[PDB]
Amino acid sequence: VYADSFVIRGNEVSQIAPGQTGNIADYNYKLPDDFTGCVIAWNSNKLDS
Amino acid sequence: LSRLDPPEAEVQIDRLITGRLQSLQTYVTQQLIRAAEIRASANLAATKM
């Protein structure tokens, strides 16, 4: 099991998925096409803003 | 491939490939039937000879 953590914009989370296109999914963090696992996200306005 | 992203392009190419493979299978089945018919014809021709 590998756990990868990071922070991104709100709607930008839509780019965190297999075979997506966009700034993140193309130059920061790209998931494989055969990815099996889970993507967990939660708001962090009380912490990082 | 150029106008669709990998996720949907995968199912589109799968549709095309299923169609083409089924068409080729139909062609080869009809060819087998015609080959059996021509085998019978050739057997009759050899008997006549």
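To match Swiss-Prot, the residue numbers of chain B are left as they are there, and the shown ones run 981-1029.
Method reported for this entry: electron microscopy, 3.3 Å.
Backbone N, Cα and C atoms are what each Cβ position is placed from, and that goes for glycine too.
According to Swiss-Prot, the naturally occurring change B:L981 to F is described as follows: In strain: Omicron/BA.1. All protein chains included, B:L981 (variant position) registers 8 other Cβ atoms within 10 Å of its own Cβ.
Here the residue is the original one, but Swiss-Prot notes a natural variant at this spot, B:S982 to A: In strain: Alpha/B.1.1.7. For B:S982 (variant position), no same-chain residue lying six or more positions away in sequence has a CB closer than 8 A to its CB.
B:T1027 to I appears in Swiss-Prot as a known natural variant, with the remark: In strain: Gamma/P.1. DSSP assigns B:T1027 (variant position) to a helix in the three-state reduction.
A Cα-Cα distance of 56 Å separates B:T1027 (variant position) from B:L981 (variant position).
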